[PDB]
Amino acid sequence: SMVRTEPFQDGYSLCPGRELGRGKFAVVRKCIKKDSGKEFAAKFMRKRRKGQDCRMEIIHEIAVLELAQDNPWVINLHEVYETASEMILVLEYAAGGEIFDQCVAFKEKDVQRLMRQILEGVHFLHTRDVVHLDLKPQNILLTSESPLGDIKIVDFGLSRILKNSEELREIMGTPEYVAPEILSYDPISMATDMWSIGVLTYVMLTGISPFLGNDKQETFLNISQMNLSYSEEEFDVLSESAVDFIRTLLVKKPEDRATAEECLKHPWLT
Ligand SMILES: CC(C)(C)NC(=O)c1ccc2cc1OCCOCCNc1ccn3ncc-2c3n1
């Protein structure tokens, strides 16, 4: 991006009242562009994290946001500002929008429409070699609560650009020397994103987090070993294709998971 050094508050007024949202290292405040009147969402991101300069982390997010600028299901970046301590990303504001988590279950018809949107944005990122790694409701924005509007994906702080066939060739090295715990490893890939989409689909249709256990080692144990049954009362009014769609994503072996492309052709969404 072009990075502006003139004071942010000369072009924008900050809206009064509570912030939109607050991640670690970032605060989102609704604002108004003075000579315009238009609403935007201003993402204040500290450049320092645990004493270290992390400007490059903000630069990475801008780069992803820009890669995705013609993706209609990713939030638009309008402008970037820089102070000594902060960087400010001025992002588009969904007038009347909402985080999908505060909107709460959904009708199967509404999840079908919404998941096709999510999967098209994810599919677009994945063809750009970007894996999101944080697809969850806190990061899925609805342009309208009532009626249900369109999804925008809004944060990319855990996102990565991934390598191709080099992953399992030049990295692994000469096969006769590889240790057996490497052969058994599954690295973070585009299928990691699809697991999360399978978890969100489940949550969206039933109101149940499928692997939520009693403690955290239960939650972690359910993720590793629980074979879901889809036999809950909440599934009686759900279509067979909806359950097959989830079964296609919540596969433990990453290589067996459906890709976003195949999801978009699954009979459930077509
Ligand atoms: C990752 C982080 C939590 C810092 N979040 C973001 O990077 C973000 C970016 C833009 C908007 C909201 C964001 O965080 C979700 C909190 O939002 C609660 C709902 N309020 C509305 C209503 C309309 N809009 N329009 C844009 C955004 C927005 N949020």
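We number each residue from 1, going along the chain as drawn.
Heads up, the Cβ atoms here are built off N, Cα and C, so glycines get one too.
According to Swiss-Prot, the ATP binding site annotation covers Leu20, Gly21, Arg22, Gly23, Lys24, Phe25, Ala26, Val27, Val28, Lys43. Look at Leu20 (ATP binding site): DSSP puts it in coil. Taking Cβ-Cβ distances under 8 Å and a sequence separation of 6 or more, the neighbours of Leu20 (ATP binding site) in its chain are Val28, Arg29, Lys30, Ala41.
The DSSP secondary structure for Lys43 (mutagenesis position) is strand. Sequence-distant neighbours of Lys43 (mutagenesis position) (same chain, six or more apart, CB under 8 Å from its CB) are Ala26, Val27, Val28, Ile88, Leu89, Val90, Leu91, listed in sequence order. While the structure shown retains the original residue, Swiss-Prot records the mutagenesis experiment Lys43 to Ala (Swiss-Prot position 90) with this note: Loss of activity and of apoptotic function.
Here the Cβ of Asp134 (active site, proton acceptor) has 15 other Cβ atoms within 10 Å, regardless of which shown protein chain they belong to. Residues or ranges marked as active site, proton acceptor by Swiss-Prot: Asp134.
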Diameter of the ATP binding set by C-alpha atoms, the set being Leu20, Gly21, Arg22, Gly23, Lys24, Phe25, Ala26, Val27, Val28, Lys43, in angstrom: 14
Gap-flanking C-alpha distance, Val104-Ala105 [5 residues absent from model], angstrom: 7
Pairwise CA distance, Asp134 (active site, proton acceptor) versus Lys24 (ATP binding site), rounded so that it is a whole Å: 14
Neighbour tally for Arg22 (ATP binding site), based on other Cβ positions within 10 Å of its Cβ: 12
Shell list (ATP; ref centroid = CB of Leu20, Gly21, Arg22, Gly23, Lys24, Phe25, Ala26, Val27, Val28, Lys43; cutoff 8 A): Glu19, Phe44, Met45
